[PDB]
6 protein chains.
Amino acid sequence: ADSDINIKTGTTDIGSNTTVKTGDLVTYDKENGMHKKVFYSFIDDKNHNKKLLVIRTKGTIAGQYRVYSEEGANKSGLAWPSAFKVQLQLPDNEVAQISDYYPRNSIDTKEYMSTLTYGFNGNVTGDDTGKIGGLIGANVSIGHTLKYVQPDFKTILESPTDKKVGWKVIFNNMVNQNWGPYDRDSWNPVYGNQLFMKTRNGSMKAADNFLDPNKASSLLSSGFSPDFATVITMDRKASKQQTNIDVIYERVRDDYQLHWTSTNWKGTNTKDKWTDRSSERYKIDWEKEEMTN
Amino acid sequence: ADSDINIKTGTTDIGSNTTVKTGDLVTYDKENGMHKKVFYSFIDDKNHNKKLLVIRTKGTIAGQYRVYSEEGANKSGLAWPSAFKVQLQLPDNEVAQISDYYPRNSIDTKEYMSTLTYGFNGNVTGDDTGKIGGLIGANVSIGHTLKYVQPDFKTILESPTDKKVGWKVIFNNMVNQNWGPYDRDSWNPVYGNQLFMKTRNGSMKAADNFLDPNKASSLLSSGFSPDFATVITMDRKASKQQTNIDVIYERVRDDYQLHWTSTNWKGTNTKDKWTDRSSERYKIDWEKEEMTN
Amino acid sequence: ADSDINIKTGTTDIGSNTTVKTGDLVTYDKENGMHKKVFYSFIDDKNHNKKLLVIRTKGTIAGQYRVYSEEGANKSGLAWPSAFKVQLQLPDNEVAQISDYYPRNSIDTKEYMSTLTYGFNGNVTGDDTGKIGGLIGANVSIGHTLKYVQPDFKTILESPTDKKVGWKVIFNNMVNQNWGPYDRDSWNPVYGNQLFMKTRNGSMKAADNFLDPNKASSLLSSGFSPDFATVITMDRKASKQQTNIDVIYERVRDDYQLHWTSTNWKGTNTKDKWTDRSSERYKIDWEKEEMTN
Amino acid sequence: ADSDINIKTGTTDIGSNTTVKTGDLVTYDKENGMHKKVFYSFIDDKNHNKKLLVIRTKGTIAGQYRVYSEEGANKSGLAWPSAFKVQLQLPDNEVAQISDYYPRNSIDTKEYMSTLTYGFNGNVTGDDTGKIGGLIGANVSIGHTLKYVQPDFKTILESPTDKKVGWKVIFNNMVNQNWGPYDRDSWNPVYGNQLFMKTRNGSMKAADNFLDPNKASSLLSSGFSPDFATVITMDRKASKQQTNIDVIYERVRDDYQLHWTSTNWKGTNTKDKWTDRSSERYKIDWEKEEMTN
Amino acid sequence: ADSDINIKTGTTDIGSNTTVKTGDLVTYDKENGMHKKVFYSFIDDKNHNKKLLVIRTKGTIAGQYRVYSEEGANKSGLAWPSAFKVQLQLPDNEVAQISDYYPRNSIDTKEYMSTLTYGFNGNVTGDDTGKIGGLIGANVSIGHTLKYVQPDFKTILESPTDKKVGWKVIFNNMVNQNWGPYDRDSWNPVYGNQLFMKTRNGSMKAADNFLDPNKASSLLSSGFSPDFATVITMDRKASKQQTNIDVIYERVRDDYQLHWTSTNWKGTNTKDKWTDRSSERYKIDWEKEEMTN
Amino acid sequence: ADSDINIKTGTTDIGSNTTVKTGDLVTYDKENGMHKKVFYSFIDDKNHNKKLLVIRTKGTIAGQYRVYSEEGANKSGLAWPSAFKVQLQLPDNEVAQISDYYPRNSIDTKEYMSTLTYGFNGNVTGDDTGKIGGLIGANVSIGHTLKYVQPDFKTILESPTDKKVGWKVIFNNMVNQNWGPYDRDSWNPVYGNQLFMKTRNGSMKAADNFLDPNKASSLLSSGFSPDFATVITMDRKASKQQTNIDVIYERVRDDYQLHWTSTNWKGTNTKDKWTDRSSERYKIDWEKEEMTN
């Protein structure tokens, strides 16, 4: 908070009384199904120390959630997106540097509750024959409650060096058919990994027995569209005013297979089965304030 | 957040010191009952890289929730809107590209709560005859609670390629007469799919035994009015400054029928029975900044 | 959100650097008790495509909640407002069109909660005579909880065509004397529809045995005052610059009667008994920018 | 929402580039204890259609909560404010009209919750003599929960005609000594109406046995200060530019009496016992833009 | 709050009508994996008393969560970041001083709830043989509930002297596999410290039996990126206008080892095992308003 | 609220169209460990009545939480900050006066909840031999629930006279190892004051058996940094334009000692054991608008 140090709000920010030359570059990778896009903005504030360039890799990455193989009615497979990644890198010989990046790791909290209860009790029982009985009782109770919120997908910022910064979205866990959340490492001795399982002991075909993509999370089938911002600073006295960047949009898929053993369906998951990578190299012209490729 | 990178807020946005020529085109499709409307805005910022055009397909799509067929008092049908869709497409030979789209898939969260309780107990019982009894007891309890919010209709952004982007609204589930939520795949061995069922064993006519549209969701009967935004960018050095777009407003209906078997009503659902499509082609004139059709 | 597409906020809106000529027309219908009023605004933005006119039918519609007929102390009736409606229409031969309308159908949500509990138990019982007993037990519990919010009156946007758009407010349900909510179709074999019932087996007169209007919802007795906005767009090259509109303020009342059968009061409801309609025709002068009637 | 129709926010409002001549008139009615005050504002926007005048009857109405009569220690009375009212009226021959009024009836909502629970149970009991016993059990549970918020006093807008508009504040219910809420119609066969009762079977004097005004609601003793706004529109071509208004500040009191029957206090309430009215007539000069009286 | 003293908001802040010369310095420490960065801003307000310089050590510190040693399948180790620290210091002979620092210790609250319950009970039991029995009972209950929120990592502001100010982020506690939260001092006689334990009695390799970094907190593996602000004030009449600062980015790691004793895994933690320090010295030029190193 | 009296917001505030000369004075007391700092602002509004000076004693006071004495393993002590204070005073002969002070005592609320439950019960029991039994029962329950939020440290504004105003922060209570909150006056016949106790019957050294400062509140070890604002007004016609102020930053510590009696640790607290005071005198020059010392 700028106002908590008694400084007037917005005083220390950069971008005042200057013209920024924005831009846009859109490309679609048919092979990998990644509609990648970057939105750049050249800021050169005279009162600042270095030339600035903020890059927002908005884009979009598809989900690719479908059944890849079926072998009769006994067994079938499934490929689902385990993780989405997007990273930027600079050549080792480059002179520019990575300064900031908005989406960053944040500390997560949890509730906690302690309960203590005392009790007392007493009743008098009687019947027709004149018998009279008594009872005096007491009890204690101690309870601990802990609650927290867990998303389906969890975004993470991989440790950014001077040259490369990258983010990552992973599959935390999912609730299937209103039952307890499952994850990739979940296991059951009878049924196994019931993550994407429709019916435990259905009589349908193996390929048919898979969770409807509508029921599952949206990011599994329709994909994940990132919104990540990074700024590159270049010294204004550098000999060479041209810079190259690489943008990668890799996606990791897992293999989920269910098998009909004797009576019930049994599901098995094989993590990190395939990876699809789409890297494109851009060129920066600091003197002309334009990025083109 | 622009202010989290120490950049002054609003600096990187586009649209400063320029005139945007907005517009409006309204058309009604009597056959399909779709009051489609698009709101365009031509932005040509000199400091930007490409000419811009944001298209907001506000429009409105009717619900069409009515009983289509009745066969005596024994059985009758019902047609209800299973899903609403709206998509924009560009010709394969076109030079413009799709850049951004506001309504996008978002990660959904869930609560979770773990409870543990210890207990102790002890009572002393006595009667008139001098008998004295005792009792010492203890107990443990473990509980897991998981809660989440689920809407009636769920909007999804279908995987957007370079040329076409489309959205989709599907029927998640509905609560009928304050009872447990039902969906298209819900089944009961006795009654079946009780989604749009008034009384389980009523004596009325089959056509009469259907849930009142007022009781059901508003989107089923009065329809769904979208609000989706997409921006198309065209290079300012292109040889041809004219572009064509296609806008589709398809709606998918399902067949719900209840049948009087012997004593109670039995309901069955047949998903994706009909689809109504309304496509219109617009022409864009980048040089004159007007879209007309 | 305009800022989520990287466009500067407010850039795509219409109404900049222009003068709008507002207005007001107020009329009271003594026969129907409807204080109708419309607030118009002529917007002609040069950068826009069509002339604009936004109409806000604020007005007010009375409730008319009273006992219409009494027949001794045995039975009496009651008329209450089941639904309020207001709609605008254009002639079929007109050239203007309906573009937008603010209050629109919105998707409803609901909470859901799944609980699972394991238990264990064990006690030791003894008496004076040296008898020693034991007990070991366990239990499981599964619970489903679903909660949602339901208003007394539910506003709905009837499917708007190109020429006419109309809204609707209906009676969802009401809580009577802190008891479970009742609606028009509620039935009880003994008492019947206990919606507007004061006492189940009171000895008072039939006309006296009705729920106090203060206890009931405000809209039943003091009426409902709408606030609905619609915009009409007319091509600026049209030959005729005069337009006619019709505004309707219909209100639907139901007949609720309770009858003293032998010991207790029995209530019956007859939906859609009366309808009061108040239609007035306005004239639009686009050239002079004034609506008068 | 103005921004939801794509119109720039604040465009359709009235009051731009004009001077409003406000004012204030304060009067105190010693007989009725009503500190009435009105705050007017003359708005004449050229771009508008009619001359405007918004009147805010802020004022203040006292509570008058006191014991009026006592007859020994056997019985005593109490007068408390059952309802506060304030209304404006215009002469039937007047040409001005009532257009708008801010505080208006609003729809009220309620929560609802449905619960279902399954259970299972089993224990093994044994004693010293070798006897072994068993027990297997199960249970079901269905629960309905409904919660809502109810204020002590409820403001209502009486059905406004073209010439007169009036509001109303009534006594919904009150919680006495942390016990269940009571209202004017509450009855108990033993104690009666225990609304303003201190002790059920106290030995104090009848006049002394009344709830402390500090314990009760503030509006009962210190009164209710309204804040209601209304706008009057007059055609600018009218022959006569002078208008008369009447402002009433009526307050309704009830009679609460408790009686010592044999052992306990019994309370009875007589609604609408007294009404205090304070009407003042103001004169409007549209040409000079001043209201004086 | 400035407005709560009747002073116009923002009047007492500093930074009005002046130019601030910001800057940026980025450096990466490959040996320690700390991407440190500082963002300075020179403010010299004529109406103020001293020259100002606010330093924001944004940077980023990696997590370094990995298994360092394995000795067969019997035992293995783990190094995890126990605490992150970042501190600024000034030479003892310097003339500048530390004035303010935004992130500061804050008081934390907790809920509390007291419950009291009275009960009564009575049943009548009878059988075929005409025996009649009775039972009258009562009970009391007292309960205390206390709940609070506890984060995984807790930021602390170490006692700031005139020359040096430093912050600190420590490991409060973590929830492992949805079980009760553990911390560094947690101990169990059977299993020990089960903080980073996968399975209590798994048969896998010791190195394999460790909690997945994705399952654990993000700061453990991907590191912590600080955002801390400090302002240094220097008298404008000082003889020497050059100042030196030191910035440290130390990180503390702990040694977590689990051992297979006979049947189950036993975990032991050794706090404060390693510390990695990265100190860099900057030079301040108040006359030229630039910090370079 | 300024806008609730119909006055334009911000009209009555002071500071418009004037220049304020701010300042800063920083000093560190090595002996007491108090980094005291004051931020002044001279406001002389011509439309106001007196010259103004708002003083914000931001500063910082250390915690000083450490073990002062140990006597073998049998007993040891502990000094912890019981209360932090900061106060400003003016000489009795001075002409300036204290006008306002932002942090002020506020009324605190509490929830309350009353519950009432009715029940009914009935079961039929039978066995193989044909015996049939019955049981009819009922129960009532009344419950009172009261919940509130209590912070660890509570700030208080000591009664401000014309010349001196001072604040105070005291130790309300603390939760130790997730157990019930303890305070300075808490006592247990067996263990005593268990406020800063690690283990009830641990075998470690007495000095070692103390709660970790990280586990305890942050203000205990890292100290409390105040933010308090006060404004001094001086008549502009006074003969003498120089004023003196005194600022005190006293801190009060308590003595907590635990003693090993025979089997368990016993803790005793001695409140108000030490007080550290740091007073500095400043000089105000109203004519030159500068405070220096």
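All residue numbers given for chain A refer to Swiss-Prot; the residues shown span 27-319 in order.
Heads up, the Cβ atoms here are built off N, Cα and C, so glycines get one too.
The Cβ of A:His61 (mutagenesis position) lies under 8 Å from the Cβ of A:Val52, A:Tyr54, A:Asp55, A:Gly85, A:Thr86, A:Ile87, A:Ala88, each on the same chain and at least six residues away in sequence. While the structure shown retains the original residue, Swiss-Prot records the mutagenesis experiment A:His61 to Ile, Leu, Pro, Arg, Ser or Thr with this note: No oligomerization nor hemolytic activity, wild-type target cell-binding.
Look at A:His61 (mutagenesis position): DSSP puts it in a strand. A mutagenesis experiment is reported in Swiss-Prot for this position, A:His61 to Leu, and the note states: No hemolytic activity, reduced oligomerization, not toxic in mice, no effect on ADAM10 binding.
In the shown protein chains, 21 other C-beta atoms lie within 10 A of the C-beta of A:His74 (mutagenesis position). In Swiss-Prot, a published mutagenesis experiment is listed as A:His74 to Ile, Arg or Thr, annotated No oligomerization, altered hemolysis, near wild-type target cell binding.
Classification of A:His74 (mutagenesis position) by DSSP places it in coil, neither helical nor stranded. Swiss-Prot lists A:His74 to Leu among its mutagenesis entries, and the accompanying note reads: 7% of normal hemolytic activity, reduced toxicity in mice.
The Cβ of A:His170 (mutagenesis position) has 16 other Cβ atoms within 10 Å, all protein chains considered. A mutagenesis experiment is reported in Swiss-Prot for this position, A:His170 to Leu, and the note states: 16% of normal hemolytic activity.
Among the mutagenesis entries in Swiss-Prot is A:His170 to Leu, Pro or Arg, noted as: Decreased hemolysis, wild-type oligomerization and target cell binding. When secondary structure is read from DSSP and collapsed to three states, A:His170 (mutagenesis position) falls in the strand class.
For the published mutagenesis A:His285 to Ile, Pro, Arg or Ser, Swiss-Prot gives the following note: Nearly wild-type oligomerization, hemolysis and target cell binding. Cβ neighbours of A:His285 (mutagenesis position) (same chain, under 8 Å, six or more residues apart in sequence): A:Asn100, A:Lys101, A:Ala232, A:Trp291, A:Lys292, A:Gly293, A:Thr294.
Record note (Swiss-Prot) on the mutagenesis of A:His285 to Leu: 46% of normal hemolytic activity, slowly toxic in mice.
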Mutagenesis positions A:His61, A:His74, A:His170, A:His285: which sit with Cβ under 8 Å of a chain B Cβ? A:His61, A:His170
Whole-number Å distance separating the Cα atoms of A:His170 (mutagenesis position) and A:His74 (mutagenesis position) is 54
Going by Cβ pairs closer than 8 Å, show me which of the mutagenesis positions A:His61, A:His74, A:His285 neighbour chain E. A:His74
